[PDB]
Amino acid sequence: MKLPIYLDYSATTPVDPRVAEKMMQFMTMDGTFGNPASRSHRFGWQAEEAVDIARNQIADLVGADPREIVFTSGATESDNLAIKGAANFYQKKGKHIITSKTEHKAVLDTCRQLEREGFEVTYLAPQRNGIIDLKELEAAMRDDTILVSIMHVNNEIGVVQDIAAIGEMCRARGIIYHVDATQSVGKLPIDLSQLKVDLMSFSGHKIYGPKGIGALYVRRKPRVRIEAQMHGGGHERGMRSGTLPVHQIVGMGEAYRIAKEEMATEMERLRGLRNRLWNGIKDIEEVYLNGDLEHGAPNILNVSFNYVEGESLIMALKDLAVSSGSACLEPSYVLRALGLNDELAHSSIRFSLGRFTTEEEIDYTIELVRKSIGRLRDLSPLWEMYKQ
Amino acid sequence: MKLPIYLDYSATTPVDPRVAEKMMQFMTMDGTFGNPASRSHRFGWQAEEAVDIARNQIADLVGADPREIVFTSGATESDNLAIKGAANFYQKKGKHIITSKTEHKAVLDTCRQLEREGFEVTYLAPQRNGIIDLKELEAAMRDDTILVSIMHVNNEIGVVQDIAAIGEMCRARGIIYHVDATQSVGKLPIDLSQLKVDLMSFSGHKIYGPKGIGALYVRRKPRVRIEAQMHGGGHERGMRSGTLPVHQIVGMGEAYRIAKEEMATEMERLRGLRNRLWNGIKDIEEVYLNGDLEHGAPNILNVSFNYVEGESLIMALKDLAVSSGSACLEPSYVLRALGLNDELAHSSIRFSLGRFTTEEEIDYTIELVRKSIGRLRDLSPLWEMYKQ
Amino acid sequence: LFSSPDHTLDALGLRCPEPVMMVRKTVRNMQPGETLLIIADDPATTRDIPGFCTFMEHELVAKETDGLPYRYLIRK
Amino acid sequence: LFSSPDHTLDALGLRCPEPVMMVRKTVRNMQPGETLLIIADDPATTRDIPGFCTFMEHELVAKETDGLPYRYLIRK
Ligand SMILES: *Cc1c(COP(=O)(O)O)cnc(C)c1O
Ligand SMILES: *Cc1c(COP(=O)(O)O)cnc(C)c1O
């Protein structure tokens, strides 16, 4: 068992050997390297077929129709596309948008740009557990509200929103609902034939597909529309121009198909390892759980260690690959939203599990955390204070 | 020698076995799969190094500084970024933009969107050979002109513009000059330390790198600025947010390094094959050359066959993989700009050469074209007319 | 004739590239040597459905183009 | 000391991520075991240049952080 131990599957995951192998068949002179936009020869046509086989693979995971799937360069793009695309298309119905103060930066930074463009954006504070108050969401909705973006699973604390119910509130009022499902896709079940989501973002590299590819769900029925953000020939049914990257696209679709298969088995296994982990450390004195144990992603666990200087916490767990969620001095904007102070936020670690994670690694982790938080506290002027 | 024979390197090229092999070292659990944006562990840091080694490789091809190179998902994105980014940033100096009526769709469709946003765009007609009249370009420039986009090498006819001189006209007036160099990068020499280009686009898959990656040059000195189009965390020095796709990025940089090396040798070889091709067919009766023989890319040859029904021309050269440049019934918008009528435009073929193209393939091509244009004309009510 | 197709793909009201997408998917869930009646009103299908059979190697059986809806019978 | 560096990287006026980029490139065109005086005024370099030496496995020699410009002597 090698070190570091990767516990940062939420930052990015490694590409499946099965995925990477497919992606090899679409690269070199003897593979299917042709441009799926060339239709005067065989090269293009068979490439386009590869694209279509993957577009379906993706669709089937989330109960969509392939004609509802738009190819992008990543979840970041899907979020820009979805939000600015919808906001611009529907701007005549009103200019008000609502989102959550704990959304990923792609959503937050996108909304802030729209605020420059003349849009009004309400950023709702979450409760201490991370869930949005639906009645606070309702009190925000107006006549001139046109769009709501609230993510399925949060990538820092793992907390799951009630996207079904939010979807119902949106539809009943004619408001477009966008959902960032980067973290939830292939982890929690998703069926858009039932869900009242209009736009949904997802990527590949959080599910053992390659970085640099992702997609955007756009509801066919009832019809949702968006303005393209990427111009030049009108590909993807006018919504995202540019050469389609076949291999990238193939790798993503294969990853989504494996995900459909292995999902159930895998998320019950991770959900167990997650519970193995929190139990071997929940007994330590000043440790808090950020998020929800029952109704949180099976693979994310974000815990706070109190009365320890956080700068050195990470230097103490160098045997682990994790993240605190801080930004090139200052501290997770999500934990600060949850309400914790800067010092506590700074000494929080997010453990994120995945395909290659074992019990051996979890147990080693459990041990390391006790002995580490133990040593730091020994030498902590802060702990001695608490020990009064 | 297999069939079809690929003569569509300008649509897309196959990925170099050397490139694809590097891209393998950055995928799976045992490679460098880490997110170059995670800096709390080794995974991220070494990934970021890979990115930086490639960013430099790219820079050195075009005489730029690595700090001037911005990663994008493709040439299409670079063109959107460059044009809307510059136009929006400098809009207080004026709202007028100038480009050429034969630019790639990424540039044209982008300008048309800006016209919706309140920008004024002049689309200059080219001369019959494809070159822009610099004095017509000068007559268009105004006080309130802020940006000019004229491509280095055209992708349909291969014609090269005087980007140096255009750059001088721009600088002397404080106008931002953007250059689409997708077709020229690694084919003609480029040195931005000397050239007065402010923004320059390029991709990877036109130089034996992978589809789905490309970059944008942004001049450091004198300082040019743009508004980001892709929000979410402010990566690439605030100009293009989103996870960097390492393998994609590595494959591109390797492709640009091979290009620096092999360029001279290769473009003298292609320039010879190009001349082999036009000579074995220039003797046919009603054939015209679109573009320039002396001052055109070494690897593109676009020829028109008169008095032949074009629909069947391609069905006649099924042994070749080329393109007419038509759009899912109607005919190359570039050839129509050059001035040719719809029927002639329809029966034009663009032959584009590359790394795997031989003399055997060229000669076979020469033969096939004579015998093909011969048979079609035999059965052409149009030729019999011309034969009066 | 256009009487005993085992499969019937209605693609009316669909516009390029949607028809080729739907047809593409159908041939996959089809057994090699099966019939498929395509009903389209997308004019681009006059070029694209024969193009499919040509470049994807299938059997273009009987065609219709001289009036809407167009009909295309295809076999794997 | 800060007297006999064989290489001198001026990074004044540069801001993260530019310093780590410049330093990154310099160590490549450097021979294993060479000195490099980094002159920076980017405060983020107090975290990032030690982070470089730590995660890229180089020798952080002598430091300066208590006043601008900061100085960082490094060895491959
Ligand atoms: C990682 C992540 C993204 C970013 O996706 P990219 O493919 O890296 O651009 C967006 N949203 C969420 C919730 C994420 O976790
Ligand atoms: C092919 C091409 C593009 C498109 O680049 P992508 O990477 O496919 O998005 C842009 N400009 C020119 C001139 C091209 O030839």
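Residue numbering in chain C adheres to Swiss-Prot, whereby the residues present occupy positions 4-79 in order.
Every residue, even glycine, has its Cβ placed from backbone N, Cα and C.
Feature annotation from Swiss-Prot assigns active site, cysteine persulfide intermediate to C:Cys19; the stated evidence is sequence analysis. With a 10 A radius on its CB, C:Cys19 (active site, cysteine persulfide intermediate) counts 16 other CB atoms from all the protein chains.
Under mutagenesis, Swiss-Prot gives C:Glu21 to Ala with this note: Decreased binding of IscS. If you draw a 10 Å sphere around the CB of C:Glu21 (mutagenesis position), it holds 17 other CB atoms from the protein chains shown. DSSP assigns C:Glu21 (mutagenesis position) to a helical segment in the three-state reduction.
Summarising the environment of C:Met24 (mutagenesis position), the number of other Cβ atoms within 10 Å of its Cβ, over all protein chains shown, is 21. Here the residue is the original one, but Swiss-Prot notes a mutagenesis experiment at this spot, C:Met24 to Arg: No binding of IscS, 50% modified tRNA produced.
DSSP assigns C:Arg27 (mutagenesis position) to a helical segment in the three-state reduction. For the published mutagenesis C:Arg27 to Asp or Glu, Swiss-Prot gives the following note: No binding of IscS, 19% modified tRNA produced (for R27E).
Experimental mutagenesis is annotated in Swiss-Prot for C:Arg31 to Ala, with the remark: No binding of IscS, 30% modified tRNA produced. In this chain, no residue six or more apart from C:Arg31 (mutagenesis position) has a CB-CB distance below 8 Å.
According to Swiss-Prot, the experimentally introduced change C:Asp45 to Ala is described as follows: Binds IscS, 56% modified tRNA produced. All protein chains considered, the CB of C:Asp45 (mutagenesis position) has 21 other CB atoms within 10 Å.
Listed in sequence order, the same-chain residues six or more apart from C:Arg50 (mutagenesis position) with CB atoms under 8 A from its CB number zero; the list is none. What Swiss-Prot says about the mutagenesis result for C:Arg50 to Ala is this: Binds IscS, 67% modified tRNA produced.
All protein chains shown were included, and the count of other CB atoms within 10 Å of the CB of C:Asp51 (mutagenesis position) stands at 20. In the three-state DSSP reading, C:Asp51 (mutagenesis position) counts as helix. What Swiss-Prot says about the mutagenesis result for C:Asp51 to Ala is this: Binds IscS, 67% modified tRNA produced.
As a published mutagenesis entry, C:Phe58 to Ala appears in Swiss-Prot alongside the note: No binding of IscS, 67% modified tRNA produced. C:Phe58 (mutagenesis position) carries a helical DSSP state (H, G or I).
C:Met24 (mutagenesis position) sits 11 Å from C:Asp51 (mutagenesis position), taking the C-alpha atoms as the reference points. Across the structure, C:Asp45 (mutagenesis position) and C:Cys19 (active site, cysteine persulfide intermediate) are spaced 7 Å apart at their Cα atoms. Taking CA atoms as the reference points, C:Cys19 (active site, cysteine persulfide intermediate) and C:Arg27 (mutagenesis position) are 13 Å apart. In sequence order, C:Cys19, C:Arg50 are the recorded positions among C:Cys19, C:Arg27, C:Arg31, C:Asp45, C:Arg50 whose C-beta falls under 8 Å from a C-beta of chain B. Checking the recorded positions C:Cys19, C:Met24, C:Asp45, C:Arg50, C:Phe58 against chain A with a Cβ-Cβ cut-off of under 8 Å leaves C:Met24, C:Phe58.
Taking only the Cα positions, the spacing between C:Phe58 (mutagenesis position) and C:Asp51 (mutagenesis position) is 10 angstrom.
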